[PDB]
Amino acid sequence: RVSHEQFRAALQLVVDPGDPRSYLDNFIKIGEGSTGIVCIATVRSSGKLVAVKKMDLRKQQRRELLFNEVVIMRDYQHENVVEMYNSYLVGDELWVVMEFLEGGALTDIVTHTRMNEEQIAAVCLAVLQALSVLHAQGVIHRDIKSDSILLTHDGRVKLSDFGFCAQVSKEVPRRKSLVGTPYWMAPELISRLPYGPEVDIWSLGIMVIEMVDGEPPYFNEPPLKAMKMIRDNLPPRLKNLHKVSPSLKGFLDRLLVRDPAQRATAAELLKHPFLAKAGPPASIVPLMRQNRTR
């Protein structure tokens, strides 16, 4: 029996108090996640562009996850993680004022264009460098996908949408809770078992299929049957298994391991040769819609 009020009071302390509508003006909606809207605003004083994630407290499936965002954006800061400026509380909504990422989402790049290996390797590297820090401090970002990955004007990768991450300790080292995007889920999570931080390594594997094949495995299928197939059947494979290098296939084989105990860790993968192909963040800039002619 956690009242809507008792909850608000819990956030009232962890957030920046006051009304952010005081110093922000140019509110226009850019996109929409499962949690809420990512409406972008302009500052009055600086005159700079910032993203403002509004999320309703009442309209939530798992309400106590709202903490994840802000609680990870701070205490877990990094070059390949999004920067949060502030976080306020308004009416019945949670407003998180964040850095504006000019490059946009990865979803756009993979669907419309085909990335070469040197670009794909750069993205995987940046994510692992972010994960290796999170996993080491005991964090599981349980919703890894192209939709959660944002890019800068440089093309520098930034992991985002932390709402679906989880904390683990020596007391509670694993979790059962079912969280993430059906298609990018690891089997042990789909099966509703104790899952450690290796769920993200499978999910990163599914993103590599998304990066190559444009969409993830069994995507055209319904959501419930897609999971049954990932859980029951063999590790999913690429359609373009002929175009990929010997290195990439060998890399992805360590990501898409069904048995979590056998599936590679974050630290392990950083040493893998494939990530030597990783091209400069500037090599992603041409593939960004802004510069795409169509």
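By Swiss-Prot numbering, chain A shows 298-591, in order.
If you check the header, you will see the structure was determined by X-ray crystallography, 3.3 Å.
Cβ atoms here come from the backbone N, Cα and C positions, even for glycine.
The feature domain 'Protein kinase' is assigned by Swiss-Prot to 321-572.
Classification of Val335 (ATP binding site) by DSSP places it in coil, neither helical nor stranded. For 327-335, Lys350, 396-398, 458-460, the entry in Swiss-Prot reads ATP binding site, with the evidence type experimental evidence.
For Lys350 (mutagenesis position), the Cβ neighbour count at a 10 Å cut-off comes to 23, with all displayed protein chains included. Recorded in Swiss-Prot as a mutagenesis result, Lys350 to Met carries the remark: No change in cell motility; in association with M-351.
Taking Cβ-Cβ distances under 8 Å and a sequence separation of 6 or more, the neighbours of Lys351 (mutagenesis position) in its chain are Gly333, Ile334, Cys336, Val387, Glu390, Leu391, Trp392. Quoted from Swiss-Prot for the published mutagenesis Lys351 to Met: No change in cell motility; in association with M-350.
Here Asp440 (active site, proton acceptor) comes close to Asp458, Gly460, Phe461, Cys462, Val476, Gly477, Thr478, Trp481, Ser500: these same-chain residues lie at least six apart in sequence, with C-beta atoms under 8 angstroms from its C-beta. Following the DSSP three-state reduction, the secondary structure of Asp440 (active site, proton acceptor) is coil. Residues or ranges marked as active site, proton acceptor by Swiss-Prot: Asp440.
For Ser445 (mutagenesis position), the number of other Cβ atoms no farther than 10 Å from its own Cβ, over all displayed protein chains, is 24. Secondary structure at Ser445 (mutagenesis position), taken from DSSP and collapsed to helix, strand or coil, is helix. Annotation of the mutagenesis experiment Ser445 to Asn in Swiss-Prot: Approximately 30-fold increased autophosphorylation (constitutively active mutant).
What Swiss-Prot says about the mutagenesis result for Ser474 to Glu is this: Approximately 3-fold increased autophosphorylation. Secondary structure at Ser474 (mutagenesis position), taken from DSSP and collapsed to helix, strand or coil, is coil.
Separation of the C-alpha atoms of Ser474 (mutagenesis position) and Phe459 (ATP binding site): 16 Å, rounded to the nearest whole number. A coil conformation is recorded for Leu398 (ATP binding site) in the three-state DSSP classification, outside any helix or strand. The DSSP secondary structure for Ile327 (ATP binding site) is coil. Minimal Cβ crowding within 10 Å, among the binding-site residues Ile327, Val335, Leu398, is found at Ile327. Cα-Cα distances to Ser445 (mutagenesis position) place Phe459 within 10 Å, out of the binding-site residues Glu329, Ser331, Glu396, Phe459. Annotation for the binding-site residues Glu329, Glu396: lowest Cβ count within 10 Å of the residue's own Cβ, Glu329.
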